[PDB]
Amino acid sequence: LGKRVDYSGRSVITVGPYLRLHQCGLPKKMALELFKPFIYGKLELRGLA
Amino acid sequence: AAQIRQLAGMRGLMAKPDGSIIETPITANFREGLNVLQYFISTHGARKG
Amino acid sequence: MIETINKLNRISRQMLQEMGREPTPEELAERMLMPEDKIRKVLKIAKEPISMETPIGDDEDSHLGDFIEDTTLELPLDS
Amino acid sequence: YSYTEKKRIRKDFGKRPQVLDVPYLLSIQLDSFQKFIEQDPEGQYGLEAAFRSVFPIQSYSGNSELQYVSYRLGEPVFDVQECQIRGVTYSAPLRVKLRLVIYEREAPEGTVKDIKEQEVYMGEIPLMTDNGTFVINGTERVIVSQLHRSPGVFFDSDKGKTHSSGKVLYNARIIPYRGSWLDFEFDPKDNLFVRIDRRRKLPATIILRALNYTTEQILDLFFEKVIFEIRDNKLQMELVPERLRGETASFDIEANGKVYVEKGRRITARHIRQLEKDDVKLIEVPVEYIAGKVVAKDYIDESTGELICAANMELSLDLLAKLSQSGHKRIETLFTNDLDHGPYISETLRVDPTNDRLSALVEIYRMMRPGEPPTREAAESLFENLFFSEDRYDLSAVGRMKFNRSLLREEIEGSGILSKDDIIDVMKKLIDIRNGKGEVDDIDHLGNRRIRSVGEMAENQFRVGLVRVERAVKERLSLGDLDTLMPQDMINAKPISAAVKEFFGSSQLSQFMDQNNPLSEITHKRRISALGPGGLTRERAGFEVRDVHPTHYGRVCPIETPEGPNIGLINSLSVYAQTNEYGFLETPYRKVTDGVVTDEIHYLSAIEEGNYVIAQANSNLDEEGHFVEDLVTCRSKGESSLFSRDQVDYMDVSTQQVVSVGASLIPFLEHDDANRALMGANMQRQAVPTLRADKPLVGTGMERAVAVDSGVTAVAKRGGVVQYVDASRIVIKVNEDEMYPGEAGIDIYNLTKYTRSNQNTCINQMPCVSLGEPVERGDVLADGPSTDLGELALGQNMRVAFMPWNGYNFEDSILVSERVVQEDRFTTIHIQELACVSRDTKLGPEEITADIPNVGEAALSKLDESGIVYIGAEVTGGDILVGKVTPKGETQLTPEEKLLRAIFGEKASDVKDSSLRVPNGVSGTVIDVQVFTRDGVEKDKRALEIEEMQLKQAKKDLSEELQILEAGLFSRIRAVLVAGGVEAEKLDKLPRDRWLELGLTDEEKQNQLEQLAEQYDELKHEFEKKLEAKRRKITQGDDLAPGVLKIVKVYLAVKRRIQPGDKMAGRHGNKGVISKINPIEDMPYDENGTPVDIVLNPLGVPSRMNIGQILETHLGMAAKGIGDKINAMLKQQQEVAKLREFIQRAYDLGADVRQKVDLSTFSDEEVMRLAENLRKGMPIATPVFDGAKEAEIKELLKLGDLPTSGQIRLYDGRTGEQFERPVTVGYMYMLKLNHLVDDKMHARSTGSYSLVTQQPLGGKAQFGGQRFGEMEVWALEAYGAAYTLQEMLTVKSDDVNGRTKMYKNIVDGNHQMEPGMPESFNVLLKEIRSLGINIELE
RNA sequence: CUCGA
């Protein structure tokens, strides 16, 4: 009924009032690890690797 | 208004964990500071809750 | 092999009463009259396996079988 | 004052005079292990009782025995400084002198055959360090206490809840220290029942027939006989008036000539007084009144027939006719009253199916051992060994002392076994409770709950370890060969060293030590757990055990506990509370003799407290001692009310004895709540020690006792003058009168520099004295991690304003200025430990080489010749610390790669890189590298120079140990020789070794010169012995785990600043997450230019009622106002008579202050050192319930030219306008906390799937993904998002042909779901199909 | 088992 899933993360939450109602912050060192195959697929398409 | 009463007026009537109401009340509030026995009486309700 | 284990364990029981310190294999081979690598070979066979449902803290929700990584899988970047 | 208290005198606001100082806070851990090791010939604590109870054991046939003589604890093989290095248990080998004797076969009592006496080794015991911290496998472990039921007797009663319509059933237990639990209980049919060891129910008089009692003696023991008389065919009874008291007069009560009582009469007490008045001896009664009376004896037919009736049979008219026929003039009946003397045993004796003794032991046998056919010889032994054996039952002198007291006996000493007088007394008291006299007891009385410390639990484990070898050696002595049997061979070191090492290291009470404070170390040892063996659990504890009983006052703290699932179970010992000799909790009081409160102190238990009347500590007092207010408030019998002066028997010691030690550091505890003041004491236990310590401006005066007694500072044993100060060692010259007559008089303290704690924080002792200054006894010479001139100092204090600032402090958030980040106020130091172990595979051994395949020069720049990283090299995430390669068995190859490796000549060998790398997101600096290696393995180049540096340091440290000590010894020689023989230059110009050669004339001075000479002669050889021992300890090969070649250990040193995410918290339970690090110019600033370092939130005060922080803020503002007045008066460099004119005016501003400090007796140089330590702010003490009032804060704020309201007019930073209202600004002592954000952040795309279930692992150190539990599966079902639910079950987690297709689709640039059945479903199919249940699909 | 929400 409940599994452990890939493409996942965990961090401490903090308040920020400059956002809009549909936005949220995200660290760079977290989105670099969650979006890694998307980054590979974009780096191969532009010929950068 | 139930928590401003515990800052100027007196604490109402604490109750020992048998369920019976203690006779003498906590006549001192959180600005004037509680007594030694009035702080020990005030721990039955907080530990219960 | 059980006799070779039990001679080592009887001699290692006697050496603790005699010397007072736990015997290293180098001084154990002197009593056993054996090469030291033989005694290091016999001291590897033992220690019957741990159950995979044993708890490794003092808990009861974290068993040992939730820590064993599967190694036979091919990596998704290497595939 | 002393000399070390003449810097930074903490101004006290306390008004109550203290009569007793705070005792040694670690008294329950150290004084309870000293009664486990030291030999006791008379009291039998510890190992001596455990030996003398089991030994002397004899042989089976009674032809030999093992006698016990004595034991002896050898020297520990290693010290504590290297047991934390090599990872071995800091223990002491236990030896014992045993005496085996052989008794002759044919001789009647023949002892003279042979006496064999030999010393036997048996296991080890782990010693205790000087703070209560056992060292098990290198990690420091602390055993907490336990709070369990005391042995004895216990009368309990359910309030209802079993049967309808009330009918409370009074049960009664007997709890021994070891054995079965005898139990009694009633029934709704008012019978009695016995439950031996919580088995099935049994009629209670079957344990009376087993004690060799007939049913005549059983009725005699419990009841009260009424004798009848039959003379000349008259039915006249005897009657004492005390029996007939409160019944219905269903007939006429008569006398010779005065009818005393009416008919139909509720018989009043005045009737009983009038019947008592004249005489009542013989009253004629109707015959029908006898019909309804049970007989007592066994009235038989004496002439011819058998018995007419036996005991416990009701007399009817025919049986009475038969008794008058056979002839009887004494008929005894049981006085059965309906309300006062119930017939409970008389009803039990009929439901009882047994009749005899040999038919009642069979019933106990068939209750306890069902399904086995009983014989008599095995039925007697079960009931004998159940209760009345010297090994299978034990109350052990606490159950006896608490057993004789509830039955109101007189003796205290008694046998550990039961008797046939204790069970009848228990049944009599239970029946008396059922009748109406006496009262039922309670379980939460703290005179019914003991404390069971370390030396009591290790002894009970040692006895089990002794029995596990007594079982073998009992049968070894009847196997034969009693001719050449020296007693060393029979006893093996397996079971005792298994049981002791199992307790020290695997129990629920031998837990890991929290070492990230001096406070958190000291409040983990005064912790009274209630769980563990013989206690409760977290799923079977209601609201009744977790509650604050009224006898917790002054023994166990009410506001120091965890708040998780075990909220009331983990208690905490109070400040002044001691442990009794039995185990109960006693607390001190002052005696009140005729209205004069004296100064002699009495320790009172929990049962002695509820009989007196005891005053509060807040009662007022005159000079000589008299209650001034003439009507005081007091406690008596668990309740509280007003009383008079002459009635009072006792008084509390001080106002700190109700709270714990971890909660008496909070200032203004009297103003807070009880919810938030709990989390203000749970979160003071987690403060990380910062870079440089800083004293708290508003303390409670308890900061001085916790720093000294925690064993984290370096205190001076003897007093004198400091001779040499380094950053590592401190050499102190002892004063003259504090010396011993065979010493050299130099104490050397070696401070411990940067090491690793258990919570991976720093430990570092800096000296605090200067070169050439006097030091008295018991001062603080070296402040540890969170100490500051001997004061405990966990966090740092900074400016705080209470205003909402653009939402950045929204819901308990904290907005931190940049000058907290710049000035290094909160930057902590963490020390990690990384280990790379090179094991032995079967395909050749592994190797640590600088050569690494498939890695260029850019990672091997910091690796040395031998392959281990340099000390002091700055590393980053991913860089290689130890280059270790492992051999790989040859594998098959895919054909296109086989084409590639024929196009080019690349042929990678069987080598394979599996080296140790720094984990990601970590900077640091390698500050320590340790290399262990197995015997018979050739060392590297680095492993040799490590050992050579250790040899050089062991040379240098012992040489400097000898040099300065000899230099002091020669001056001690010169001090006697110059006064004796005046040779100022003959002593000098000689060779300095020829002072022992020089000789004064025949006096005692020459004799003490010879004493110092023989001291030097001992010193010249103990250095050589210690040098040889340290050389043999260093150069020897190390012990290792089997299958290990060598182990490298690398110690990083991570320094961490504050980030957005780091949990910060005050002392009053106001937590927070740092949200934004502003620039300096954006913070609100007052009209003097100073910016505000923290902008807190003011909406957190009225919802939680912690108004302690506002008063602490105002008092901190007053303290820093005074401390800036002194800084202005020092920066002008005015005088020294001006500082004495002001600081003296600052040190007395209370009404009735305790301390009186005058700066007249201070010299004109000590005032400058004092005012140099008050430049940062005058420190202020405020005790717990003796606090500083609101008038004193306003009287102190007017001294340093500050606003009385405490609120100033802040200007904005951004726009430059000023706010409308004034804003509260002051100082709050802010802590850091161990929940940093660098250890919580974690992200994972793909890797390391599990073995059986093939779904990814769990844990940040395991690199696992978060759990998408069914609480979220319901929440995704409710949205209707079925395509996000199909993805988070198959293609993300559990499929095998699903993930590696989705990865190619995503890298290829085509997000398309490709489903499949999960692998966890066709493991469920195989595990249902293995039960013989055919389950398929269609 | 201890800790955090």
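The numbering of chain D matches Swiss-Prot: 3-1340, in order.
Per deposition record, electron microscopy, 3.7 Å.
Placed from the backbone N, Cα and C atoms, the Cβ positions cover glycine too.
Annotation of the published mutagenesis D:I561 to S in Swiss-Prot: Resistant to antibiotics salinamide A and B; the original residue is retained in the structure shown. Record note (Swiss-Prot) on the mutagenesis of D:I569 to S: Resistant to antibiotics salinamide A and B. Quoting Swiss-Prot on the mutagenesis of D:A665 to E: Resistant to antibiotics salinamide A and B. Experimental mutagenesis is annotated in Swiss-Prot for D:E813 to K, with the remark: Disrupts the enzyme's active center.
Feature map: Swiss-Prot annotations on the structure.
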| residue | record | DSSP class |
| --- | --- | --- |
| D:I561 | mutagenesis position | coil |
| D:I569 | mutagenesis position | coil |
| D:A665 | mutagenesis position | coil |
| D:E813 | mutagenesis position | coil |
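Here the candidates are the mutagenesis positions D:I561, D:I569, D:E813, and by Cα distance the one nearest D:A665 (mutagenesis position) turns out to be D:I561.
Rounded to a whole value, the Cα-Cα separation of D:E813 (mutagenesis position) and D:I561 (mutagenesis position) is 25 Å.
The CA atom of D:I569 (mutagenesis position) is located 11 Å away from the CA atom of D:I561 (mutagenesis position). Residues from the set of mutagenesis positions D:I561, D:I569, D:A665, D:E813 situated with their C-beta under 8 Å of a chain A C-beta: D:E813. D:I561 (mutagenesis position) counts 29 other C-beta atoms within 10 Å of its own C-beta, drawing on all protein chains shown. D:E813 (mutagenesis position) counts 11 other C-beta atoms within 10 Å of its own C-beta, drawing on all protein chains shown. When the mutagenesis positions D:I569, D:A665 are scored by other C-beta atoms within 10 Å, D:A665 scores highest.
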